[PDB]
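Heads up, the thing below is written out as structure tokens.
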Amino acid sequence: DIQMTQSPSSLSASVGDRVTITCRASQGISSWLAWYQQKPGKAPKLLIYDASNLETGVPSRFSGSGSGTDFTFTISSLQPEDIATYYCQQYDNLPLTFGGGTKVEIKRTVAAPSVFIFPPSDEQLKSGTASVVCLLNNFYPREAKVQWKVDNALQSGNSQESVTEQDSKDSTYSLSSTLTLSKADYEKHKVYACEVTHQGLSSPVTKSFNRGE
Amino acid sequence: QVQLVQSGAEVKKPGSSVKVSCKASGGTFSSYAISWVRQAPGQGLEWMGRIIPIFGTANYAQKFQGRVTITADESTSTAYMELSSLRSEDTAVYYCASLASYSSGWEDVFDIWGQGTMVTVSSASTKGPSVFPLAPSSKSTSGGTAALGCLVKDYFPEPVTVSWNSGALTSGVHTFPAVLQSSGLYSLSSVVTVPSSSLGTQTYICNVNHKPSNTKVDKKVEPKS
Amino acid sequence: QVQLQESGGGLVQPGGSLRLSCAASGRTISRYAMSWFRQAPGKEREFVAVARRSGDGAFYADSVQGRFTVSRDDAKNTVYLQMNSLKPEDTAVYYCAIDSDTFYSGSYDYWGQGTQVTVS
Amino acid sequence: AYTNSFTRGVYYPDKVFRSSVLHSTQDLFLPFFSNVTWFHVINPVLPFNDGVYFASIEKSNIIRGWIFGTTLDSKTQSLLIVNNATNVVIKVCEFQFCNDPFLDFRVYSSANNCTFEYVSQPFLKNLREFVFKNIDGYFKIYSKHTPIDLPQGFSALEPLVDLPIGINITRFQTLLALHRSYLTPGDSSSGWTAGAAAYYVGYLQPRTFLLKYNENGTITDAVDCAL
Amino acid sequence: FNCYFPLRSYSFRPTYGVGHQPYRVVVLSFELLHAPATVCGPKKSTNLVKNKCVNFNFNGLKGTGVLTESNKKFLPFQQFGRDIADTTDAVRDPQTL
Ligand SMILES: *[C@@H]1O[C@H](CO)[C@@H](O)[C@H](O)[C@H]1NC(C)=O
Ligand SMILES: *[C@@H]1O[C@H](CO)[C@@H](O)[C@H](O)[C@H]1NC(C)=O
Ligand SMILES: *[C@@H]1O[C@H](CO)[C@@H](O)[C@H](O)[C@H]1NC(C)=O
Ligand SMILES: *[C@@H]1O[C@H](CO)[C@@H](O)[C@H](O)[C@H]1NC(C)=O
């Protein structure tokens, strides 16, 4: 069956910068290939259906070209509202095959995270389960080490993480991790801590709390 | 104008069969076509089938042939899809699409969807969330500001709205995506930031509404010193 | 440890161009992204530039993106940073640092050593 | 207001080079010493007889184009000429036009579903001349520009465009682009303290002219046989 | 009763013979009445030579003679020159001007 790929898998540029991407397919063609603009959980917007062709209502901000097995797709300008993922689609034949995706986002100067930790409460412990959350707020890169340091000792394999997308208002990004434990394991230790280090930060940061207070 | 209306949330046990709907309206029904698509929380798209209700012709993907059927009736002005052999992986947002691209030189690409129906397949049963607040300490303040929040646990099925009740009180509110427990129960997290001049005294209250049953749950967050 | 040090710099006339050199030995250089940092006299540290394996161009800070360029040599552990049309503003102490995390996307500021660059 | 036209208004008839020759040409010409219509732009619909001679004198390009048609309305075919900041746009449209077309808002036409389209280089205290003829199934344009009331000096107009359109043209009007004016066609001739600018309209007649060609093939003098 | 599908899909596939394959076809229609002809078929079909007798055609202008480089300064808009009594003295080259 028809298979396709997109390269590169992600783009990052400042506001107003030029953007271009390419999509490769299994068989050489000169038409019947589409392009899409998609965001996490949102409806795609059609821009190209056939090689270098578009409908009424398609803005002049998008374009595409190519021949054979490789077709390019270019975007004249980028703005923060455009943080999305471009996709290529092909319908020369019925088994429609969809692209691997290319993320597009905004470049910016380094932003230092606002660090904070989230100690447990009594009602939580009465259920038999224990958990603690460590949060990084409004930092640029995709990830920064969020290390659990129970009793000043590093921990691994016992936490859950959640992620946000880039914020179009200021192009920042946030991250957090959630420790999980049982009340017995919770009370086996005495001191809880989380440590944060970051590109824009001056030195490693440690935040902690204790069972005795 | 042309519009599509989809049903509400639907859930069923694994290995069952389910019926879904897509109500079409506007213009002339006979001139429209309907397609069905599935969208997970970040996995790639899946296309189920296609029908032309005016003429009754339909076709399918190899992955879903046999196990899925589409019927659409003009008199009820809605399109239907039949599903069978449901499994946990089907938990996603299910969309119906209109293929107007067959009679004006625009070919074989949709331009209109409905609102989308979230679906879930699990062995759990419907019930409300469990919520617990947290008590940050004064010694834990940072830069003269602190943050409070709540965690939402043990609710099923989705969708779920987690927020603070109303007003500008929502200043500095920030929420993160959901996760699914191995027991079949969903979860969520929320947080709000407050300066020194308003933390504690403002008496913040987090809220949750399990709209599949429209059950509202709220809780208070209190710092300590 | 991941030891790293600079070479070059010194005194040059304003409006000129000069090269700053940084090198390492005894360890693999590919498994980390190599970055640069800055500190004006008595001021806080500030990121400058960084280079990666793929060779898809480079990444720079706001104050240096439109004037400076960076490069690296994975087979010899030598990395370089270019200075063009120096100004009184850029008279500062620079640091050579490793994005000290294996095959990582982000970075962590492990500056190894620094040297002064001044405009006459 | 009327004023006399001097020997101005002659043009090259037939794109044929002639040197040191006096040629007797029988074509549509502006008779010498004819009183011509004089208007101040500091644009009424005027009949388009066998020919029209147009001229303007201004420093801030108030005059910007012309418009023609049989009924000068959407009921039948029509022609439009306009000069943009960098190009001149020509269309035969049959479009419906404004009472006082003003350009700045672009208040020129109410509707356009044109059939013929064309673009070329632009025409550009300064004296401008234009001549329009429709003897055959085409619309002919001549023009000339010189630094500078109509001067008494001589000047021969050179052909500029030969459009292959066979529409009926019987009424015409001029487009104005004063510095300020209303954005709707509900008013006319007001909006700004425009400078001293004016244009003239003269009508051609079937005449016999004796044209004088110099050594380089340029017309330097002419004689009106019936004056 | 029947409520048939007025259209139908060709469903082209290799198993089909030449009579059931996707021929992409274009058909042209032409008009010639009341013609200020704007569309013309023939190309230049041109050749040039100088300093010897040759039958020459220049956008028409059928004639015979010897062609040589001139010194007369034609104006930009002029195409052909005539001597006394309308003898074609010079002609501008359509291609090289
Ligand atoms: C052009 O049309 C108008 C309106 O029908 C008519 O009065 C005029 O005689 C026509 N002119 C010619 C040359 O046919
Ligand atoms: C444009 O409008 C005119 C009426 O002003 C009409 O006669 C004509 O058919 C329309 N279409 C074209 C292509 O001229
Ligand atoms: C013809 O043009 C040349 C060059 O511009 C000029 O010297 C000559 O005087 C012109 N002929 C006449 C009769 O003025
Ligand atoms: C015609 O083409 C030739 C060769 O490119 C060129 O020298 C000449 O100037 C062209 N003439 C015109 C009128 O385009």
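Following Swiss-Prot, chain D shows residues 27-68, 81-142, 157-176, 187-210, 215-293, kept in their order.
Method reported for this entry: electron microscopy, 2.9 Å.
Quick reminder: no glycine exception, Cβ is built from N, Cα and C everywhere.
Copied from Swiss-Prot, the annotated features are:
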- D:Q52 to H: In strain: Omicron/EG.5.1 (VARIANT)
- D:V83 to A: In strain: Omicron/XBB.1.5, Omicron/EG.5.1 (VARIANT)
- D:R102 to I: In strain: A23.1 (VARIANT)
- D:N121 to Q: Partial loss of biliverdin affinity (MUTAGEN)
- D:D138 to Y: In strain: Gamma/P.1 (VARIANT)
- D:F157 to L: In strain: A23.1, Omicron/BA.2.75 (VARIANT)
- D:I210 to V: In strain: Omicron/BA.2.75 (VARIANT)
- D:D215 to G: In strain: Beta/B.1.351 (VARIANT)
- D:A222 to V: In strain: 20A.EU1 (VARIANT)
- D:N234 to Q: Increased resistance to neutralizing antibodies (MUTAGEN)
- D:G252 to V: In strain: Omicron/XBB.1.5, Omicron/EG.5.1 (VARIANT)
- D:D253 to N: In strain: Lambda/C.37 (VARIANT)
- D:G257 to S: In strain: Omicron/BA.2.75 (VARIANT)
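Feature map: annotations from Swiss-Prot on the structure.
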| residue | record | Cβ neighbours (10 Å) |
| --- | --- | --- |
| D:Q52 | variant position | 11 |
| D:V83 | variant position | 14 |
| D:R102 | variant position | 21 |
| D:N121 | mutagenesis position | 19 |
| D:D138 | variant position | 19 |
| D:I210 | variant position | 13 |
| D:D215 | variant position | 11 |
| D:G252 | variant position | 9 |
| D:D253 | variant position | 12 |
| D:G257 | variant position | 15 |
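Closest to D:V83 (variant position) by Cα-Cα distance, out of the variant positions D:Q52, D:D253, D:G257, is D:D253. Distance noted between the C-alpha atoms of D:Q52 (variant position) and D:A222 (variant position) is 16 Å.
Note on proximity: among D:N121, D:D215, D:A222, D:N234, D:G252, the recorded positions of the record, the Cα nearest D:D138 (variant position) is that of D:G252.
The two recorded residues, D:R102 (variant position) and D:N121 (mutagenesis position), show a Cα separation of 6 Å. Here D:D215 (variant position) is compared against the recorded positions D:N121, D:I210, D:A222, D:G252, and the shortest C-alpha distance is to D:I210. Shown in sequence order, D:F140, D:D142, D:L249 are the residues of the chain, 6+ apart in sequence, with a C-beta less than 8 angstroms from the C-beta of D:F157 (variant position). Each residue contributes its Cα atom, and for D:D253 (variant position) and D:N234 (mutagenesis position) those atoms are 29 Å apart. Local packing around the recorded positions D:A222, D:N234 was summarised as the count of other Cβ atoms within 10 Å of each Cβ; on this measure the leading residue is D:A222. It is 16 Å from the Cα atom of D:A222 (variant position) to that of D:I210 (variant position). Only D:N234, of the recorded positions D:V83, D:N234, D:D253, D:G257, place a Cβ under 6 Å from an atom of ligand 1. Ranking the recorded positions D:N121, D:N234, D:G252 by the distance of their Cα atoms from the Cα of D:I210 (variant position) places D:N121 first. Residue pair D:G252 (variant position) / D:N121 (mutagenesis position) shows a Cα separation of 23 Å.
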